[PDB]
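Participant: One structure, as structure tokens, below. Some questions next.
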Amino acid sequence: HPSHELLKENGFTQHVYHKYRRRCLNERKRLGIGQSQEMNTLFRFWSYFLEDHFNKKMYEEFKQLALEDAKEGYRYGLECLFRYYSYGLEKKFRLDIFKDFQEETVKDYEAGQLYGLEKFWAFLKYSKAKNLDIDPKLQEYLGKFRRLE
Ligand SMILES: C[n+]1cn([C@@H]2O[C@H](COP(=O)(O)OP(=O)(O)OP(=O)(O)OC[C@H]3O[C@@H](n4cnc5c(=O)[nH]c(N)nc54)[C@H](O)[C@@H]3O)[C@@H](O)[C@H]2O)c2nc(N)[nH]c(=O)c21
């Protein structure tokens, strides 16, 4: 499957990604939100590829579609996103992606979820990055979560 072939070292091509990307989006557009298994393989592919091959275009599309699915109750996309955040920022830290991470974590917790908040807590726990400027709201929620975890 392309989602596993494009992850191989030096095994990526826009020729293959264009085809793979279109089948996924079409099946999604055709079968509907959270109905395309091929679209879930694309969420997964983005979660790993963007770690060592960050592309702004891919990332903005990854985040947009993940939030769409999540707004209707399908969370695998948003789960893949928080995974890319938690592990991707641990390998290569980017301030602009770190702020997106905080924004989406706040949104996830305010929607009654804890998956995102655990992944952000996990990031602070393993990256050991100190003097991180954390949004005041997210500090309060992390406090509630440390009491939980
Ligand atoms: C070792 N480790 C653990 N955590 C965190 O701490 C908690 C431990 O419980 P846990 O590990 O038992 O998670 P689960 O309950 O099984 O479910 P779940 O956590 O949902 O599953 C773990 C997922 O991580 C994903 N994973 C492993 N490596 C990678 C990677 O390189 N890239 C991406 N995008 N995902 C990865 C994998 O797909 C898997 O579904 C979990 O929240 C862990 O995430 C870590 N977080 C960071 N930032 N870095 C780490 O090295 C790390």
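Using Swiss-Prot numbers, chain A covers 874-1022, in order.
Going by what the header records, the deposited coordinates were determined by X-ray crystallography, 2.3 Å.
Quick reminder: no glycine exception, Cβ is built from N, Cα and C everywhere.
Features from Swiss-Prot:
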- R917 to E: Abolishes RNA binding. Abolishes inhibition of EIF4G1 binding to mRNA molecules with a 5'TOP motif; when associated with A-960 (MUTAGEN)
- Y960 to A: Abolishes RNA binding. Abolishes translational repression of mRNAs with a 5'TOP motif. Abolishes inhibition of EIF4G1 binding to mRNA molecules with a 5'TOP motif; when associated with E-917 (MUTAGEN)
- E963 to R: Strongly decreased RNA binding (MUTAGEN)
- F966 to A: No effect on interaction with RPTOR (MUTAGEN)
- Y999 to A: Strongly decreased RNA binding (MUTAGEN)
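Are these features on the surface or tucked inside, and what are their neighbours?
Facilitator: Taking Cβ-Cβ distances under 8 Å and a sequence separation of 6 or more, the neighbours of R917 (mutagenesis position) in its chain are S876, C953. Under the DSSP three-state reduction, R917 (mutagenesis position) is assigned to helix.
The number of other Cβ atoms within 10 Å of the Cβ belonging to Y960 (mutagenesis position), over all protein chains shown, comes to 17. The DSSP secondary structure for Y960 (mutagenesis position) is helix.
On its own chain, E963 (mutagenesis position) has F996, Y999, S1000 as residues at least 6 apart in sequence with a Cβ closer than 8 Å to its own Cβ.
Long-range C-beta contacts of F966 (mutagenesis position), restricted to its own chain and to partners at least six residues apart, with a cutoff below 8 Å, comprise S1000, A1002. Annotation note: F966 (mutagenesis position) sits in a coil segment as assigned by DSSP.
Taking the Cβ of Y999 (mutagenesis position) as centre and 10 Å as the limit, one finds 11 other Cβ atoms among all the protein chains shown.
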Participant: Given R917, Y960, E963, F966, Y999 as the mutagenesis positions, which ones have a Cβ positioned under 6 Å from some atom of ligand 1?
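Facilitator: Among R917, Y960, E963, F966, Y999, near ligand 1: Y960, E963, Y999.
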